[PDB]
Amino acid sequence: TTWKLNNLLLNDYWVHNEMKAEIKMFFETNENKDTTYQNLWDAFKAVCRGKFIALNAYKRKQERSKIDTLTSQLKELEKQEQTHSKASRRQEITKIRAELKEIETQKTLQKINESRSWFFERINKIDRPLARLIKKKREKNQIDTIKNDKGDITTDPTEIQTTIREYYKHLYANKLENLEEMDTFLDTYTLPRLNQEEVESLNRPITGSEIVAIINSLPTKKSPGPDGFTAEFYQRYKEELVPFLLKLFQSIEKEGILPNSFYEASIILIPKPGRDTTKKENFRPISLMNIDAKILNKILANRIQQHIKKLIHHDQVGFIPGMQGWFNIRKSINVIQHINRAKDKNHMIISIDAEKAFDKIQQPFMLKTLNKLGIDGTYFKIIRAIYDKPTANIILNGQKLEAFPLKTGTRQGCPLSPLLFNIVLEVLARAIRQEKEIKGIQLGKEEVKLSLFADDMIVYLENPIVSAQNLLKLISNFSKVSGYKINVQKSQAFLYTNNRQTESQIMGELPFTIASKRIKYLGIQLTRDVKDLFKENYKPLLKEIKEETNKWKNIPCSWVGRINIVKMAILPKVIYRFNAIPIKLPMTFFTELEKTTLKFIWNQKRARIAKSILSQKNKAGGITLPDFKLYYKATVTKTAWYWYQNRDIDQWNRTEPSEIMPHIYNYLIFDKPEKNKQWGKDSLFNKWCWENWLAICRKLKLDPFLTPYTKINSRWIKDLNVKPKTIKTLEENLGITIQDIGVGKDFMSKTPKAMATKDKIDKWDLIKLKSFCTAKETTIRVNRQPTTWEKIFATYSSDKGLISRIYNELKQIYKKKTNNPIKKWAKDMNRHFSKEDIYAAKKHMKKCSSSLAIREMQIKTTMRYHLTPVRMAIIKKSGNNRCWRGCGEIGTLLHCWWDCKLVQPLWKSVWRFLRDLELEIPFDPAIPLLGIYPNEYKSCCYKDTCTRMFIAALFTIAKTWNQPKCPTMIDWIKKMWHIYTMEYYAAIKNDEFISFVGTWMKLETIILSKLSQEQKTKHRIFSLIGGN
DNA sequence: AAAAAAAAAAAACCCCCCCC
DNA sequence: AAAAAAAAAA
DNA sequence: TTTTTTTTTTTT
RNA sequence: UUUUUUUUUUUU
Ligand SMILES: [Zn+2]
């Protein structure tokens, strides 16, 4: 049984103080010149583990001190009673037993209420309790049955432990010593080398700010490594650990020796879903490293990541910042189209299936590759130290098995591991690209040979008979030195031939399996013919979504919870499918998706709140419903940003087949329109993007052909017969947009740099540029304030958050007219609300409470969610519109909520409570039903308590919507007390105790004043806060 | 000629919280 | 410019 | 009574 | 029960 630090122990004030004192004392006591900082760090970790154990034991003893004392007294009295019976001793025994039962019940209620508060704070939000609600129950890691090496089925713990340990030891023990072959392979193919500045940046001394940033960036609530220390320990005590972490990291920089804790890793085996649990090869292993080792590796990972752009070619998008996966996907699809359009088909797209690449990459080859790339000095020394003695131990069924060395393979669970693996695989990628005998596919002017995402490689080959054999030879040569072994039999490939005998010969000569219809790459079903891209990617997406909704048909959550479920599980899949294949989709797809989503959201019932209202912004109810058509439009138009930026690494944008206008996309956004050119006739992604961009620009009444962001090298200047040297000078000296040059009176007159640029340009180009820019039309079209759309697509040099910004802008643009239920409420109560009242009601809906159940109830009350007798009477085409519960009156929504004679007593009790709060709130239904207050009550010092009381009353009334009994004041007290308890424990957890007390003390006092002792006892109503 | 928006007509299912 | 959640891919 | 769907008209 | 990249949503 290993030791794991809990986050509850860290949050304790006394424990935190004692732990900080112990850390400071150890750092100022055991530091000397006879002990290295690595051994001192290991001793510090051990002492911290011991101190944490001692503090936890002390806390448990203190929490159980009363229980222990009462138990000892009870045992002594029982022994005395057995020795000699006495009535008074029996009375004492009974009293002690009653006190013990009361304390145990109080502790159980404490735990239950803490769990309930944690749940209710996230009841319907996009968070853990909802993700675990939709996800299938997690399979346990308790592996009791396995198939041994002799083919027998065994359940003996020793045999299964031995089998698993031996399998994972033999997996990581295949370390190669052929250094000469590694050197030969590295010298055979050219690799990039970092310059002096980048090497110095890598080898720069570590500073405190880097360690602080890495510690703050550590994800929370993550399983700790073998030492049991979580990231929360380092985040909470960073003010005391950062100096000693600096000392340790400088020591390891100078010496190249790491603490023994930096090597030990914990391997957890996950049973692969859909696979046999009795096979040793059907388990996914994951490695947990110590938090300090992860911090060091993350520092190194960031240091190498700041140069990974130069070290890694843009063909590899996995683990590379600023590179998205679909960069390859569309690219691959484009290649397929070019093959389908070729008159002579002699092509092959091979999906190379790497077999446990992370577990088979040779550490010596990785080190030699790092040395070859010019990475040397402190950084290389630290990396070599990391992989000098890596050791991992398997946690099987909660038991720590004997550790085995990681002789080969890259340490999983390491932040530096993905970048090192990319560096290693880049040698093979460049060898394939630099091999003249391995011919790629020529898409226009771009030769495409391979695309990469981590170890998932796709190779595009022309003339497969020779190209594929050369690729296999090169891959085998790379594997002989690096261990990057390929499961060829599992490498699905599309083979395009124009002759059956040629296809048969290629299949016979090559060991690659041939996929006739589809290949799964990055979760996308790439098709042999692009015309089936929909049929294999979006129709199966609809089928999967329908199956998921049918599985979630009886899920125990409300409509808000189901909307958040759609946003959490369904929305990312649809967004990813749109990003990978943004093709023109029929309205049938969107109609079916919307129908399925709406049926799931409303539990196969008719929508109580209009879809158009929820499709608006958060001001229209606070919940919002995902608009899939707007997300699709945003995804399609996103490519315009890459068009305008014109990155040299976005090769996918240059892979679109075309016969005319070879260079249009970089001259298409904020540029002169095409001169009646029928470009993109057979385009698959880009033409639809341009069409949607034009549609959005037309809807905005915007001119997208001459904007303030019109590039200097755009068609507007090139059509002036301006020499390319002048354009380059303008780009280098003034800026990138025509606004930087200036138009009208501002033409080359904004800066002395403009004077220099004018002096550096040929006079004819100056004359033509002045004629174009100083023209009235250009001046009025350029010198204008750009909108949010142009700013989104031009002013952002980074694509992070681009989809969200475009979607928000489209939702703002497509602000369809919707009915206002608050105005309907005003009509019901014979009142007129100003725009201030409407905004107040919307803000009350948005900010009703931290928990989502209270907000959902407030939204239901305000947005006319609840059904009324009038609605049912009209639906059933009958005159039985009399109000429910029996009053003989017409059952309007206002009457059922506020004006019912059987509901009036509850509101009168609420107003009596308000009077006891010294709040002269008028008996106005708008205040509780919509959150609309008169101008005389603009003070917010009492609005929180009033909101809690009103929402509790709304819950109580809704509970008895069609019951003949009146909404009971006791039920209202109980509901507001449940809210009080949940908010109390939430404020304790979230350190919001002061505001909670300020908003709940008077209400709690009024509650306790009007309740009898029996009611308080049987309803678990008792004081929870004091004078604090 | 095609797409988008607005208007009109038809249809539904007497509670509603609760439910990790 | 921070904190948290989830999902996608590997 | 409310929402969704279909049809018609208008604009590009 | 990891790590990296990217994405969305919510709270300022
Ligand atoms: Zn009534």
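Here chain A follows Swiss-Prot, giving residues 248-1275 in order.
When the header is checked for method, it gives electron microscopy, 3.3 Å.
Every residue, even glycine, has its Cβ placed from backbone N, Cα and C.
DSSP classifies A:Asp702 (dTTP binding site) as coil under the three-state reduction. In this view, A:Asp702 (dTTP binding site) is surrounded by 20 other Cβ atoms within 10 Å of its Cβ, with every protein chain counted. The dTTP binding site annotation in Swiss-Prot covers A:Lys519, A:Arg522, A:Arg531, A:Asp600, A:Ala601, A:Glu602, A:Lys603, A:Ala604, A:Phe605, A:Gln659, A:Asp702, A:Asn734, A:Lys737.
A:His561 (Mg(2+) 3 binding site) is surrounded by 18 other CB atoms, counting those within 10 A of its CB over all protein chains shown. In the three-state DSSP assignment, the secondary structure recorded for A:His561 (Mg(2+) 3 binding site) is coil. Annotation source Swiss-Prot lists Mg(2+) 3 binding site at A:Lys556, A:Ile559, A:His560, A:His561.
Annotated Mg(2+) 1 binding site per Swiss-Prot: A:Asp600, A:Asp702, A:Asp703, in sequence order. Long-range neighbours of A:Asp703 (mutagenesis position) (same chain, six or more residues apart, CB within less than 8 Å of its CB): A:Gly565, A:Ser598, A:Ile599, A:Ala601, A:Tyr768, A:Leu769.
According to Swiss-Prot, the experimentally introduced change A:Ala701 to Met is described as follows: Reduces transposition efficiency. In sequence order, A:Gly565, A:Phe566, A:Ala604, A:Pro665, A:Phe668, A:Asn669 are the residues of the chain that are 6 or more apart from A:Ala701 (mutagenesis position) and have a CB within less than 8 Å of its CB.
According to Swiss-Prot, the mutagenesis experiment A:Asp703 to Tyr carries the annotation: Reduced transposition efficiency.
Residue density at A:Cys1130 (mutagenesis position): 21 other Cβ atoms are found within 10 A of its Cβ, drawing on all protein chains shown. Here the residue is the original one, while Swiss-Prot reports the published mutagenesis A:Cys1130 to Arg with the comment No effect on binding to RNA; when associated with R-1134, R-1143 and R-1147.
Quoted from Swiss-Prot, the note on the mutagenesis of A:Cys1134 to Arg is: No effect on binding to RNA; when associated with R-1130, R-1143 and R-1147. Within the same chain, the residues at least 6 positions away from A:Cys1134 (mutagenesis position) whose Cβ sits under 8 Å from its Cβ are A:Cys1147, A:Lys1148, A:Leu1149, listed in sequence order. Under the three-state DSSP scheme, A:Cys1134 (mutagenesis position) falls in the coil class.
In Swiss-Prot, a published mutagenesis experiment is listed as A:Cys1147 to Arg, annotated No effect on binding to RNA; when associated with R-1130, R-1134 and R-1143. Every protein chain shown contributes to the tally, and the Cβ of A:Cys1147 (mutagenesis position) ends up with 24 other Cβ atoms within 10 Å. Under the three-state DSSP scheme, A:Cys1147 (mutagenesis position) falls in the coil class.
As annotated by Swiss-Prot, domain 'DUF1725' applies to A:1242-1260. Counting residues 6+ beyond its ends, the domain 'DUF1725' (A:1242-1260) has Cβ neighbours under 8 Å at 1160, 1163-1164, 1191-1192, 1195-1196, 1220, 1223-1224, 1227, 1230-1231, 1234, 1266, 1268-1272, 1275 in the same chain.
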*Give the number of CB atoms, excluding that of A:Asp600 (Mg(2+) 1 binding site) itself, located within 10 Å of its CB.*
18
*Rounded to the nearest Å - Cα separation of A:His561 (Mg(2+) 3 binding site) and A:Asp702 (dTTP binding site)*: 15
*Taking just the CA atoms, what is the gap between A:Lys603 (dTTP binding site) and A:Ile559 (Mg(2+) 3 binding site) in Å?*
21
*Secondary structure at A:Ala601 (dTTP binding site), reduced by DSSP to three states*: strand
_Quick check: in three-state DSSP terms, what is A:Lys519 (dTTP binding site)?_
coil
*asked:* Roughly how many Å lie between the Cα atoms of A:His560 (Mg(2+) 3 binding site) and A:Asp702 (dTTP binding site), rounded to a whole value?
replied: 15
*Of A:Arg531, A:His560, A:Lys603, A:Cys1130, A:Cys1134, A:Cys1147, the recorded positions listed, which put a C-beta under 6 Å from ligand 1? Please answer none if none do.*
A:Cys1130, A:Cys1134, A:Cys1147
*What is the separation, in Å, between the Cα atoms of A:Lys519 (dTTP binding site) and A:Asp600 (Mg(2+) 1 binding site)?*
18
_Sequence gap of 6 or more, Cβ distance under 8 Å: name the residues on the same chain that satisfy this around A:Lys737 (dTTP binding site), in order along the sequence._
A:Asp600, A:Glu602, A:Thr760
